[PDB]
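Everything below concerns the one structure shown next.
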There are 2 protein chains.
Amino acid sequence: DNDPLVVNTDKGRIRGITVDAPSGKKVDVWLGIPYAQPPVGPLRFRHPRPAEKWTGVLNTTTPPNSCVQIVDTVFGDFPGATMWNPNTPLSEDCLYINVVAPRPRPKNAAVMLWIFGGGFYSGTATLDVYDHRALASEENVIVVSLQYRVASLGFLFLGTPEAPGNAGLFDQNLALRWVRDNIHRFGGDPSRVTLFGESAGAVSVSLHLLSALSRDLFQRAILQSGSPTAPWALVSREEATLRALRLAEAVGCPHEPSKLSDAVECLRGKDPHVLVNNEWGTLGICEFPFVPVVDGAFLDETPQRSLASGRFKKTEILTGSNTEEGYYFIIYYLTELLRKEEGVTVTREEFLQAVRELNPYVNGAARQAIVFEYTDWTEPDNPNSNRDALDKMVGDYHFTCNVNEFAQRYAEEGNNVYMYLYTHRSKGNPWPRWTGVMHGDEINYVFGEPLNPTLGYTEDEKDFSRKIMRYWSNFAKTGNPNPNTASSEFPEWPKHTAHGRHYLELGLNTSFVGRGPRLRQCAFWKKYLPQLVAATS
Amino acid sequence: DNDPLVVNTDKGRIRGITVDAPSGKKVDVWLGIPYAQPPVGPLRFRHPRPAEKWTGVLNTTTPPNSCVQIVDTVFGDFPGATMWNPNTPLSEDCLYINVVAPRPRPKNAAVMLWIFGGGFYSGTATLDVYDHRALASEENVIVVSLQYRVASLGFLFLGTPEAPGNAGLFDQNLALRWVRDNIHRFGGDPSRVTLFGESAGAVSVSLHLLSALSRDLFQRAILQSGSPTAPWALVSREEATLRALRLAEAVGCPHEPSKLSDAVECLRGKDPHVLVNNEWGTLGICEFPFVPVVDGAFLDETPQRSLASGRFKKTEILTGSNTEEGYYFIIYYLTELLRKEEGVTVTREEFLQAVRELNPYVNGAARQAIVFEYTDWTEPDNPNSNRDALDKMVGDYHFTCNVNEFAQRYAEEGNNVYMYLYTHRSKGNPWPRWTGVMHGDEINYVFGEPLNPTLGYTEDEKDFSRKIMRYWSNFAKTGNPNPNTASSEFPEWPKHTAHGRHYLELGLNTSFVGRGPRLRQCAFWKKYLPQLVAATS
Ligand SMILES: *[C@@H]1O[C@H](CO)[C@@H](O)[C@H](O)[C@H]1NC(C)=O
Ligand SMILES: *[C@@H]1O[C@H](CO)[C@@H](O)[C@H](O)[C@H]1NC(C)=O
Ligand SMILES: *[C@@H]1O[C@H](CO)[C@@H](O)[C@H](O)[C@H]1NC(C)=O
Ligand SMILES: *[C@@H]1O[C@H](CO)[C@@H](O)[C@H](O)[C@H]1NC(C)=O
Ligand code: NA
Ligand code: NA
């Protein structure tokens, strides 16, 4: 076989297809490569097995199945909500990898591996917003994405070997070995693999930097709006079992903590869709039913202890937060107030209501410590301020501050860190204006969506997209985002240093550099508030 | 008598003298006019009596005696410390008024009455820094100053009629009636009297706006770095008696609360200087041994209740604070650290030490509420930040915030208010650089000291002085500081409105207008911290 579009992997040979990128540039794609046996029947909830070797030529020409998950309807066929909806058929057999090489195909090049994230309950590598064609063609990089098991199918934990937990993470781990073993045949470098993700993507990518098993399976990491030290990232093993036994109860299975083997076997029987729909009990804002847990194999300790002791891969890190993280989550949660319409506001009374509902676990000697910190004292009753104040307290505690912590611990262990604050809101953003730049807005720009002519992105937005695609790309290459011009000295993007803590503002005409972001509020949630709760309890 | 320099007051006639202002302009002065009988012997601690009518022509040609007080030596003959030292002989007979008319002498003009302040323990109208010659000549206003009894001689309270308290305030009150009765003969208007002062000066001027007795004795008020709602402004009647009986003990007199008439009579005997030296017991920063008290005559309620109920003269108010209030007081107090030298700094440890010593009455669940508010979280251990952070917490609690409160209550009662933040540090400032603009720095500029050729003020500083002299002067005239150009619309200096809370920055090239100043920290000390101390106690 002299055919460039057929490739012989360890488990057999596959046939790809040449496709046009929206830009018009040509790339080679391999879509739906099985990296594991379908985790069905006795294999559900369990760690994945490598794929059974196949005979003949297999067609990897079309986008694979998305894993079984819930879909978002709460806004009907709104373009803003439907972009995160799975665009392929939902199946238990979802374990596949997608490889996209640029044309001409390089002999040995950089590898960028995208781990999607849906709060560990949803998502797929097949989303339109994650399109490898624009990124691979413009930056000349091998772009790879994977499907990992999600929700209770991926993250159910009972301590038993029939449900050991972290199945989704072991999925990713196995997919990383596939890359290590098979990427050079697509023209990549097994040692130059750079992992990058958003939400759980970042939380996943981070957990590979920590994990013993996936330690030497990649080179660098890019983390978007997520860290392993976030509140929603992990659950206690004691709770994870209760969440599992509650799911057993809710679905009509044996829920007794006495006999665990009864519970898992009954669960294996039930339909996958009824299983994922019964995960949602009483949960506050920004907390999810089934997520990573410290299993003993993938992780043998909590990420907090790993970070403290300094047990993580010595690597360059590119990480950052968006300006308005919370808004997205305060829309779905707390849906009464702050609905999907233009010009919404919040009265001082409604604000005071919200901080109780958004922080239900604090003693009230902490509530007004929050309200004093998160109110604008130049004009306290301002309806705009009180609304934006909700986004900040959610955004900072659940997202922004946790990113800062991980970035600092990496910086002070002598690693090069690059911190960003993404401030750009699209002109064509479908969501209301007040939302501003929400959680996951940068994705469209890192993947080169503005370079699509069929979409009406302004000419400046197309430049901006190419700019951050460059930053991202040559970081995966060189360990540094700075372009060759000004790479020699006084960078556009300074290093996030332990004491300096600098970040770059990613916006349309701003090259502004600050320190943080939001160091005061981070000091609030990390230092002041915890010791106050101690002193009042 | 057709002589312009002789004037016939109600109690007899006086003879003045023409003097050159440092600028070279000529003014007429009357210095050391007795407005009351000397409060000596049986009259000590008591309310003043009007002066006994005199026969013939009296010479009021030289600066009168300063009241008995302590002097500052702690810095030896330092020019910065010695400017507040009394420059006339110290006497118990100190009750006099000074009148300065410009030449040519107007038929009927505006009256600006200066009440000095030394924390109610010191000060005199005769200080070089308060010179009427420059102000009167340049702004064409009748400038008047008075001497009021100070320290325990002025503010001793025992509830007894032999020591009823507020003697210093009744001194001022009597001096205001003298002005009402006698100023038209000097070419002033009895109804256009505008009171203005600094430190206790402002606290005094404010207490005239409140008091029933001195209500109709003036028109407007200008208040510099002081309000009646400040912590050090008043003492409880229960404490004032104890402070008096402690002073009785310390001087070797009967200190028993049983027999009060014994105590006062023994006190009347003792030398005035030994009496003023034994006032200082255990007192924290920015608190003074003998100050105004609610006597029942001058004030029948606490200023807090007066402000709340809205019982104060409906008038225009011009008030403001300086950028670094605390520094001056943290130098004399807490003298170990933060000494008088260039380039002093504060370590993070020393900072944490200070907040305990500077706030000795807070439970420690409040101490770190302060440290979190008053630390710079971009670089927390910064030695410059930690030093400046001490000035702010002292400046805000003891001065700046209290000025804001009084200014707001006047604004929301429908009165016109003009708030300033004085940001200008002299080039020739004798104190160390880090001190910046300290408590009482604006005085030199409001009195026209830069217009003195024998002093090396820059040509811009001379313009600045004339500018704020103008603001001050035509406020006393018109009720508005704005010059005729731009007085018609969109003022240089906007009104401090109840909701807007605007202030003007008084500096060299800044016409900048903000809102506050320092609304966050004021909300801290006024709203947040008090309810936190409640929740933790
Ligand atoms: C994939 O192979 C099928 C036959 O199984 C063929 O019908 C189809 O055209 C192929 N599509 C590709 C490789 O583009
Ligand atoms: C940045 O801001 C605007 C962007 O529209 C523009 O004037 C120019 O590119 C820059 N200039 C500024 C802030 O003066
Ligand atoms: C004040 O009067 C005295 C006489 O008592 C006289 O010696 C002195 O020159 C006068 N000074 C004045 C008014 O300038
Ligand atoms: C105010 O600042 C300086 C004062 O020296 C001067 O450039 C000018 O008067 C003003 N201009 C600015 C801030 O650009
Ligand atoms: Na998420
Ligand atoms: Na004072």
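Chain B is numbered as in Swiss-Prot; the shown residues are, in order, 162-698.
Recorded method for this deposit: X-ray crystallography, 3.5 Å.
Yeah, the Cβs are placed from backbone N, Cα and C, and that goes for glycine too.
Quoted from Swiss-Prot, the note on natural variant B:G280 to S is: In strain: YAO; confers resistance to insecticides. Around the Cβ of B:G280 (variant position), the number of neighbouring Cβ atoms within 10 Å comes to 20.
Long-range neighbours of B:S360 (active site, acyl-ester intermediate) (same chain, six or more residues apart, CB within less than 8 Å of its CB): B:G278, B:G279, B:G280, B:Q385, B:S386, B:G387, B:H600, B:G601. Look at Swiss-Prot and you will find B:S360 tagged as active site, acyl-ester intermediate, backed by sequence analysis.
The Cβ neighbour count for B:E486 (active site, charge relay system), using a 10 Å radius and every protein chain shown, is 25. Marked as active site, charge relay system by Swiss-Prot on the basis of similarity to another entry: B:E486 (among others).
As annotated by Swiss-Prot, active site, charge relay system applies to B:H600 (among others).
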Inside 10 Å of the Cβ of B:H600 (active site, charge relay system), count up the other Cβ atoms and send me the figure. 26
Where ligand 6 binds, which of the active-site residues B:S360, B:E486, B:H600 are close by, with Cβ under 6 Å? B:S360
